[PDB]
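Participant: Below you'll find the structure I mean.
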Amino acid sequence: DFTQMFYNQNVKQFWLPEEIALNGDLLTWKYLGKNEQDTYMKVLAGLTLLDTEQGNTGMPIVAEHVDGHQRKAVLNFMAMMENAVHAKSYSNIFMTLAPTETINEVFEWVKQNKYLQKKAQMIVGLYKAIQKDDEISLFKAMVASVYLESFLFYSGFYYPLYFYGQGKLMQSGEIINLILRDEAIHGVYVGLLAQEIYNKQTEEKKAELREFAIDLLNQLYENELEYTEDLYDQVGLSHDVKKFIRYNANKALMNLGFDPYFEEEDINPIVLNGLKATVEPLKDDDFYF
Amino acid sequence: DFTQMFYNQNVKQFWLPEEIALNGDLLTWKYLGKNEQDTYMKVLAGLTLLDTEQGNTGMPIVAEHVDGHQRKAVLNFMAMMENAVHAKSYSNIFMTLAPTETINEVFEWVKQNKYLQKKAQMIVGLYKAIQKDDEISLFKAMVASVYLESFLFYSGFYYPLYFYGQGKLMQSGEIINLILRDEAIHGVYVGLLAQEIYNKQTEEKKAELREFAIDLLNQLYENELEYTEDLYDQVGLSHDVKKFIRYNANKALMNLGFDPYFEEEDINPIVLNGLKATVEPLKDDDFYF
Amino acid sequence: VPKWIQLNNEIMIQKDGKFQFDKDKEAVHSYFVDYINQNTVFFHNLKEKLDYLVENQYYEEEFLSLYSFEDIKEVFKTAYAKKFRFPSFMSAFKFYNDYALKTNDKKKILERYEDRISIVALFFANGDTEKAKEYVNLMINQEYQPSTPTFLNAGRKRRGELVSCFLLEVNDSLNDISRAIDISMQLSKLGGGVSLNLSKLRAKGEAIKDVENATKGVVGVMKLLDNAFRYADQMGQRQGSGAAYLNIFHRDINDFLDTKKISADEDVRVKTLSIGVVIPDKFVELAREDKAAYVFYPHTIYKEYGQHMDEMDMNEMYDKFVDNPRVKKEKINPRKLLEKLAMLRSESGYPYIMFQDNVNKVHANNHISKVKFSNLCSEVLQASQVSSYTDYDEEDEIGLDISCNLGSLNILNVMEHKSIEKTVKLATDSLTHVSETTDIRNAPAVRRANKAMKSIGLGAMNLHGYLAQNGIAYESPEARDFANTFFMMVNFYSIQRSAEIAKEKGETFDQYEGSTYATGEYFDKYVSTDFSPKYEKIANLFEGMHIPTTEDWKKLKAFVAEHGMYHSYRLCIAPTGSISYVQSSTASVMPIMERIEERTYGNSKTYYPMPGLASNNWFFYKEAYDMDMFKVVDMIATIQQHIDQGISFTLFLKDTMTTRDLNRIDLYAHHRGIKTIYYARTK
Amino acid sequence: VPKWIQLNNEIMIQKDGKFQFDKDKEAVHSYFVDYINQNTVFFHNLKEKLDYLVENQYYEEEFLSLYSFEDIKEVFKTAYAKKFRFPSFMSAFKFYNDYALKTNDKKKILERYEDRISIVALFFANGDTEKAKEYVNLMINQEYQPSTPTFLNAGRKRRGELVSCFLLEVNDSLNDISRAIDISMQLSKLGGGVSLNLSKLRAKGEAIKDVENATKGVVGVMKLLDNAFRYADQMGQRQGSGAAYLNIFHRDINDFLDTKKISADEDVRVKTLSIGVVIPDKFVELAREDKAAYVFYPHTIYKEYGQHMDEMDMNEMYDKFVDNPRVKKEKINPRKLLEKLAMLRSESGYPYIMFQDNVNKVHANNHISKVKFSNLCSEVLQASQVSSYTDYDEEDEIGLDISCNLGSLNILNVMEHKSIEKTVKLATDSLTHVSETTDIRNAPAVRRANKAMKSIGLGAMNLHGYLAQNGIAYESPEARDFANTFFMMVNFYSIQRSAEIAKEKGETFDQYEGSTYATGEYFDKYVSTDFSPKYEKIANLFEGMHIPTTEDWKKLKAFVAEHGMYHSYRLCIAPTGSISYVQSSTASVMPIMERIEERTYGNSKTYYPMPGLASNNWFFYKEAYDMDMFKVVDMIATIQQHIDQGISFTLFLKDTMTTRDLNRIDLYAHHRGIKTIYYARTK
Ligand SMILES: Nc1ncnc2c1ncn2[C@@H]1O[C@H](COP(=O)(O)OP(=O)(O)OP(=O)(O)O)[C@@H](O)[C@H]1O
Ligand SMILES: Nc1ncnc2c1ncn2[C@@H]1O[C@H](COP(=O)(O)OP(=O)(O)OP(=O)(O)O)[C@@H](O)[C@H]1O
Ligand SMILES: Cc1cn([C@H]2C[C@H](O)[C@@H](COP(=O)(O)OP(=O)(O)OP(=O)(O)O)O2)c(=O)[nH]c1=O
Ligand SMILES: [Mg+2]
Ligand SMILES: [Mg+2]
Ligand SMILES: [Mn+2]
Ligand SMILES: [Mn+2]
Ligand SMILES: [Mn+2]
Ligand SMILES: [Mn+2]
């Protein structure tokens, strides 16, 4: 009942980072403190890693196991967006704002950062555990994918949105909003596929799947807290970002058909402001008048 | 040396089925004989069936085994074009020209056809034989992929190009020309990835891979001749189609860095009508000797 | 935003559900109160103005020296006594932006409308003060408008040539091709549009000195010509404009046409070279009967028969070409070729269509040559003889290359003044003067044909404007009746003036004795058919003017027999692009494309309603795209029966109609006697 | 695969760790016993062969009619008495594929090597049987090789022109530009490579009669010439090759260079027209001192001084140009321009570099004109006077457009036969005959310069082959000593033959009296410096031959003063691309690119070892890319000191080296007196 409308929405949302000129951010970037620039680079690098794996691994593997040519076409399109559009856009931002050495250093930093490695290990592990014709392993990977789309990106998205909302780094911010617009529909779509599998189960099996989903969310959440503190303490925003990730965790649960898990909190209003002609043959009667 | 350049060329060639209005083809379709309509339907179904294998298996399997983030992104983009763009385009052409019952029957016929099946299963067999961390099996699959993209499609493309060059079925011919333009670049790109593997091999292993490629080409070519007579004798075109197959076989070989196998031939004119050194500054005292 | 631009944009603002057309008039006042008068250079007297313009190399001394200063002052006073006022803002804007003489720094205005008209009149009269005053009264009444070259450049030292339509014949040789490229460059340097006939050139895959598959065809020549026209672009002012014409029976016709396809490669497509196709009646007969046609290799035909393929009648030669084994040919489907022409015209408006037999069945100078091709605007249809440009230090055989002299009657102004005869005769005299004063030293055949043929083109404009302001629909039979009568009178007085000039000077055009004027055949339909209006409304429109009858035409035929005719060609209806704005007229005899046209100049928007447009005549000012193209073809054929040359006939199509409709319009034009089809503009 | 192809491929199959060079010989035998002898057309006697070739329009009958058939039979018998055998398969293959005469359908071979040599000798002798036998002995011994046009086309009815290269001066006018395009097409039709000097054309943004920023610059003319050369492509057989030369002080020099950038847009990129840059010593001086230079607008300089910018010495007029406010100029960085030249040569091998002051400090005909540009191979350096092509019906002022006939001495065969003098004199006579029988009817300046200058080009081939086969390293000082002595001998005997021809004909070349030959200045370094070999090995190599001393040079100087010189220019070392294969010689005086070259013909691959390559001389056949370019520059300068025209000097670069290394090589070449640099080929 939904794939065709998602197909149409995904293809109509198609974009490339080159559509957005980035040289306009040069001055507002220059004006940020060293702490702010550091957090910003690292935040986008963490996002780049997530999209790299979502494009290389997550979306293609889910596409492989989901039945139906139209469902596969949507998932293939989403996969392309992840690595050919989203992951690449971050390099466009980096290449504009930062010198090569700072770019090299931040990519080295992703490799050695323990929270980023842990979250990649956990998510990719679940993708690679999918067994052919085994719907339960597929469900588990789809939960992981929804958590990546609708929860994990948000510790990263906070900062570009926070600046956009203050009228700073607005070209980079425009790119990020386009990425966010895509991930929102990706999270909903994968959520609907996960619910399909969940709804086939016995009540006992469903109870176990909810346990899996909630245990996984809590494990990812605890790691994301440490990641958030590590990045945001130097810019004074860790508590604010934490409220934002809890907000989005609830959206991820809802995408999976589950009740919200965290209590509602006031999000920084700045971040909320951050959001040929037709041819006929000639008849013999056309030659006479 | 080449992936970013191909990335650029691929994304700038992006298109959607909806861009070409198909209904005006009915004004020339109605004037074709039964044999012409039959051949066109059968050719179209042949292309559709082969392209589906490439979208569901060929491109995604190669993307899975190739190392490199940028290569995986380009390959993902190509897989997207197969599944999201090409497949919808073929379906659109069919739905415009034939009623539902006729489409189902043509696909039943072509699905049972000996020559279409022989080539489809030969290609799919090589994709299924790729082994993790074995570059030889990957190379063999890449050869199969290049043969599909740059050679096997062309016994089929001939007919729409033949009409397109005569002013008939111009809307569907425009679509086919866009598809063909994508398959050409797909073939060239996968060809470069195959040459990379080939160049890492010993001289004895190279000679062995050359023998594999020529042997495979021979098997496919002999089946193409039979496929060609089966479809085109009823419309009197087989001689010229055979010249077009050999010409495209030579292009496929050149994509794989191999010499042409067949002597140069001229192609049907109607179908033709359808178709840095390191900069180092002068340091002074370079003017004195 | 300037005040006049606001007053002009206030037209679209609707008051009481009606457009504020009168506001445009106010805009003109502003455009003169705020801008034109402020930036117009004024002198203490006309003597100082003329001295300043002559000394600063603005004017020419020769044409002003033919008059005493008193006569020049009297001519200027006659021009200024009319107190002419531009009725619309766009008229004055177009004149003072395109035609008014400006200083070298382009910040001040040296010439008003009256000054330019007086200078052009003094140039026309060539020393006759009374004739100069007659020309001034003709142009200040806006009855006659010299073409953009003549109007802009007459009397100016820093100027191009007064002729901008040039037709070149290219012979099948490398020397002739190089000479054609050189002449095209020289004529584009002069500011003229150059049309080249490529039918005599041998097709691709022909022999050069008995070596096979050597010729590049006409497409390589088109690439060379396109590069030449890109290079010669009026000293970097306007884009170099050229046209290439090929016979449809030339084998390269597809590749020719392939130069205008969007899918064509960079080594195939020519961008600044317009293309036209000459379609003999034989091709239309072959397409009609669905018989497969043959496109011939011109060099094989030349070797077999000693004459070029386009130099003989294809109607009687086609069967002999097909049955001749020594003539090489390729099988084509004429209906497929017609569909390709229609598709190409839908995509880009190309090629121009020349119906060879429609032109040549009424051509008066077939003895000199049959009309093989047309101009860049597809309205000049004249006899041309190819030139044999030999090697160096060898005498060339200079032929005839067409270059006619443009000038347009304003039908509304001419008919409201009841001065068809006087305006036609004065326009003919001015065109004769400009043709006689044209001397091109780098185009030998153009100069020879200008001296010999003395061909001029007298056009008409504001046909739709006149009809709409008189409550007549352009597609109505009354409009065609008016066009028939008006253009028959124009032809009558043009022939009378040509014969009078021949009698006065004692000379006719070269090879006149073989023309149908000399034999009296041209006057046949005029001595047997009465062209008086068949409707009472049109007759009342022609009230106060003598309409030539059959007896008058017999007298004119006898006069031409006794005295000859000075001009080989007299009438051709040019598009009249920008001069129609200055004259506040609709362009050519074409119907209007839009009732109010929106234009963007600089960063400002401007609005030009069609002349005389109001609430009462809003319905009569029907847009061309909404009109039935068959009735437009009927009107253009009605006019063409009185025009010796062609009419720039643009088709106006909707996006809904297909290539079958375009082909039907083309075939109905061929059936109705249309000589040329200019453009296929899709809305 | 053919048997000879397998035998030739057997060379690379090593036996006992060594290449099987002798297998190559076997291949030739196969190539003759299986293909050539079967595909040859044999007649009963020579009479039937000559009659068949004459009546079937293969041979011109005029040159054969000057001899009785007995004399022609004697000449052919002299040619066949040598029993010439091709030592390598590729020599015979190249002759019988590119130069042997075939039938109209190219299915059989009508001309053997001896037949072709006999026909060329009979054409050269012009009725002298003994001279024809001398030419036969000279060519069958392979001491002298006429250029590809002369060797291929001599005595043929379907021939082109015997002149290889043509150099045109283009004046700054539309008429001159169009004439240059026409002449370029005519000469490319004749098969010759055309070089055009665009330095007189005014730059982009110049005024065409008081309207400023109007010119398209040299880039528009470049596009026109590129399209002209594309169109005139030897009837589609060989791609039309043109060269454009621009002075480095021209304002368009950057845009010029931008025509060869791989990122250039289609409206600027030119792909079939080679580019050359003429660098005066002033530019090198400015770059050396790092002082910002000025490029100039040619039209402003012409207006101020009455002469073109390239018509006068920049070394003395650059400061006057800079300090003159009426001269328009743009600031450039000469070092940045040099780096751009190096980058362009690394990317594409363009531009050609012509060191103008190096050419003109030893140019013997500076009185006629300074050398302002070179040919398509950058070895022809002669005086040229620009032509004033005026309007039609106006007389044109015909200047001098360079054109010389090429012919190469085979150094190995000449020195083996100890016949430097005889070979040089006979080659000079043959080139004089080729010049005399050359008459081009569509290039007037070329014809006048051929008639007046009488310039010929006598080159040399197999320098590296001779050095490697004699155990001399090409970079060694002994090799440079040999080149010095050999080319001093060649210059001495060429001057002697030119003076003897002037004496026997009683005429010198036009304006010889003002040349350095007439004043005796040319012989200065020859009457004070001894060019005998300084090494015993080279002296032994020259044994049996009288090496001219200062006394012989003084006698020759007196002889020239008494009688004059027939040829303005005598020696030019062309690349000698494909005719070096037939002679079994290394290309020109350049070092070999590779010891064994793998070339793909049809679907087969062939390996050509360098002539005389073996185990004992493997390392003497050092590849050019492995050589120090500074020592190659030293060799080329040593040869150039005895060559009046230039030498096609190709730079052979490694991929590792930077543009700074290329700039250093260029500056060392300029320092050492190198006149021109041909190509920057990167391995
Ligand atoms: N519509 C117009 N077309 C042409 N010129 C105009 C127009 N309106 C004003 N002008 C110019 O501005 C001048 C001022 O004209 P205005 O309407 O103020 O009254 P006027 O009685 O015609 O004036 P004047 O004393 O100048 O003759 C005119 O003489 C004329 O030169
Ligand atoms: N390398 C070669 N170059 C030129 N011609 C050759 C060559 N090899 C063979 N031929 C030609 O093919 C013929 C084959 O004869 P071949 O050389 O085998 O010796 P032959 O029969 O003993 O006679 P001869 O050597 O005296 O001509 C030769 O006479 C010659 O015309
Ligand atoms: C006509 C024309 C000339 N040119 C350039 C190229 C020529 O080298 C240069 C000279 O043209 P000319 O033919 O000499 O023009 P001209 O003689 O009328 O002007 P002037 O008196 O100043 O010499 O102008 C263009 O670039 N484009 C053009 O269209
Ligand atoms: Mg000819
Ligand atoms: Mg000039
Ligand atoms: Mn993403
Ligand atoms: Mn996503
Ligand atoms: Mn596809
Ligand atoms: Mn594909």
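Numbering of chain C is taken from Swiss-Prot, so the residues present carry the numbers 6-688, in order.
This deposition comes from electron microscopy, 3.5 Å.
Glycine is no exception: its Cβ is also placed from the backbone N, Cα and C atoms.
Okay, so Swiss-Prot annotates it like this:
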BINDING   C:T153, C:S169, C:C170, C:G198, C:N380, C:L381, C:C382, C:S383, C:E384, C:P580, C:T581, C:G582, C:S583, C:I584  substrate binding site
MUTAGEN   C:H255 to Y  In ts-A 73; temperature-sensitive lethal mutation
ACT_SITE  C:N380  active site, proton acceptor
ACT_SITE  C:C382  active site, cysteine radical intermediate
ACT_SITE  C:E384  active site, proton acceptor
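For each listed feature, how buried is it and what is near it?
Facilitator: Around the Cβ of C:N380 (substrate binding site), 33 further Cβ atoms fall within 10 Å across all displayed protein chains.
DSSP assigns C:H255 (mutagenesis position) to a strand in the three-state reduction. Cβ neighbours of C:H255 (mutagenesis position) (same chain, under 8 Å, six or more residues apart in sequence): C:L203, C:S204, C:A208, C:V223, C:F261, C:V300, C:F301, C:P303, C:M314, C:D315.
Counting Cβ atoms from all protein chains shown, C:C382 (substrate binding site) has 29 others lying within 10 Å of its own Cβ.
Under DSSP, C:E384 (substrate binding site) is assigned to coil, being neither helix nor strand in the three-state scheme. Counting only same-chain residues at least 6 apart in sequence, those with a Cβ under 8 Å from the Cβ of C:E384 (substrate binding site) are C:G462, C:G464, C:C577, C:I578, C:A579, C:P580, C:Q650, C:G651, C:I652, C:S653, C:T681, C:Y683.
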Participant: Name, in the order they occur in the sequence, the residues of the same chain whose CB lies under 8 A from the CB of C:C170 (substrate binding site) and which sit 6 or more residues away.
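Facilitator: Same-chain residues close to C:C170 (substrate binding site) (Cβ under 8 Å, separated by 6 or more) are C:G197, C:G198, C:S200, C:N380, C:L381, C:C382, C:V385, C:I407, C:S408, C:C409, C:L411, C:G462, C:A579.
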Participant: Name the secondary structure element type, per DSSP in three states, that contains C:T581 (substrate binding site).
Facilitator: coil
Participant: Hey, of the binding-site residues listed (C:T153, C:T581, C:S583), which one tops the CB count within 10 A?
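Facilitator: Buried the deepest by this measure is C:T581.
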Participant: For the substrate site made of C:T153, C:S169, C:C170, C:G198, C:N380, C:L381, C:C382, C:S383, C:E384, C:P580, C:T581, C:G582, C:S583, C:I584, how many Å separate the two farthest Cα atoms?
Facilitator: 19
Participant: May I ask you to report the DSSP-based helix, strand or coil state of C:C170 (substrate binding site)?
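Facilitator: SS state of C:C170 (substrate binding site) = strand.
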